[PDB]
Amino acid sequence: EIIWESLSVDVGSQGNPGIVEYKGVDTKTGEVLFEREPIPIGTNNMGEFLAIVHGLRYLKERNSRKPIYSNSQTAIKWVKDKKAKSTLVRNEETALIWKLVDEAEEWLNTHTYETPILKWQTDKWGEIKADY
Amino acid sequence: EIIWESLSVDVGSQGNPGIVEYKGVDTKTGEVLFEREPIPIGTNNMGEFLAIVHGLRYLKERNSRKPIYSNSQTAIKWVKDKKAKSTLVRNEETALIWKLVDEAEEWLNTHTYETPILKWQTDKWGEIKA
Amino acid sequence: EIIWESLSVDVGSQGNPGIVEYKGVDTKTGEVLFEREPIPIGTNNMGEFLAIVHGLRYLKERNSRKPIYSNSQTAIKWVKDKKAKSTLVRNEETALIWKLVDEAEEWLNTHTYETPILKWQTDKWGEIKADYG
DNA sequence: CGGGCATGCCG
DNA sequence: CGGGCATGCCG
Ligand code: NA
Ligand code: NA
Ligand code: NA
Ligand code: NA
């Protein structure tokens, strides 16, 4: 069953690697709760990872334990392992997204949380609420 | 829990793509109920697909409602989708395996079967029978 | 059923990537017909590829129409494609294996042959006669 | 498509 | 075990 009192996150991207952005929304109402403006170079998995950790921090700051939904098997695993295993080259052109990933990993390594991170079941429920 | 009153299918593959064979067994006895003679070139997933559909036909012909276990989540989806989304090249040397896939796909598009198709949970239960 | 009047090839490696060697033997008698001394760094699949192409050339110069057996379906396909699809980095340490693979591809791309390259069916026939152990 | 993943013979 | 080779959801 869908947990309606939850937050849903999703990446939007052009190419992969390419321009990436993400947002987090109320799973029921669609209210946009946070967003990340387009990053010129990134990968889908890096964006999905940042989006979950942003939701974790958003909810922690508000003393909320409600679940987060993502449709990214890879990003959910990366968050559980506290390590984003991206193959994207790290240089001056990718320094932005790599710094954001560094900071997300740092947050996960320095905080605990009860937030359930749940797989959105696209085949059953249709597109995730935060889809672009 | 393991539904013991079932069939289990397994595929044997010498490389991938490569020589492929399969069989269906009684989950509780290991009796071999049907088998496919080696196929010169196929993929593991095509073997698993064909093995499921063979078991579906075998069970329907016996008016059996036993489930089928497969270790292959991909082939289970293919059968539920009625379409084997294989990347194997269609040419003269793979004609046989693709012929067999097309016949199985035929059979799925004209029958609505009773058989539950279950994933064998090797990580908990050990190797699928044979 | 086995074509006993044939060549069988096999590869021995220590590590992967690692030290690679290979040999070709008379399937019927077990006699070593050719053997490649240790190559310091290569992959198993590159070694299996080189061994088949060595067999092709060995049979061609001996005016032989005998087939080759290999237990590597990967290397059989690579030979069929005339391309060894190895991921091994090209650098100074891998220069020798890559030179050999590049020369083997050149030979395949400039020569025709009728030699059947056949899959040795280990689980059904036992260990290939050229096995290292 | 690419990104990463799940899953499929040899040292 | 891990690594070289493969067959196979989401933007
Ligand atoms: Na997504
Ligand atoms: Na998502
Ligand atoms: Na396969
Ligand atoms: Na190899």
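We're sticking with Swiss-Prot numbering for chain A, so the shown stretch reads 62-193, in order.
Heads up, the Cβ atoms here are built off N, Cα and C, so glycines get one too.
Around the Cβ of A:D71 (Mg(2+) 1 binding site), the same chain contributes A:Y83, A:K84, A:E109, A:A112, A:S131, A:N132, A:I189, A:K190, A:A191, A:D192, A:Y193, each under 8 angstroms and 6 or more positions distant in sequence. Secondary structure from DSSP puts A:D71 (Mg(2+) 1 binding site) in a beta strand. Swiss-Prot lists A:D71, A:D192 with the feature Mg(2+) 1 binding site.
A:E109 to Q appears in Swiss-Prot as a published mutagenesis result, with the remark: Loss of activity. DSSP gives A:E109 (mutagenesis position) a helix state.
Experimental mutagenesis is annotated in Swiss-Prot for A:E188 to Q, with the remark: No effect. In the three-state DSSP scheme, A:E188 (mutagenesis position) falls into the coil class.
Contacts of A:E188 (mutagenesis position) defined by a Cβ separation under 8 A and a same-chain sequence distance of 6+ are given as none. Swiss-Prot gives this note for the published mutagenesis A:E188 to A: Strongly reduces activity.
Quoting Swiss-Prot on the mutagenesis of A:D192 to N: Strongly reduced activity with manganese. Loss of activity with magnesium.
In the structure shown, across all protein chains, A:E109 is the one of the mutagenesis positions A:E109, A:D192 with the greatest number of other Cβ atoms within 10 Å.
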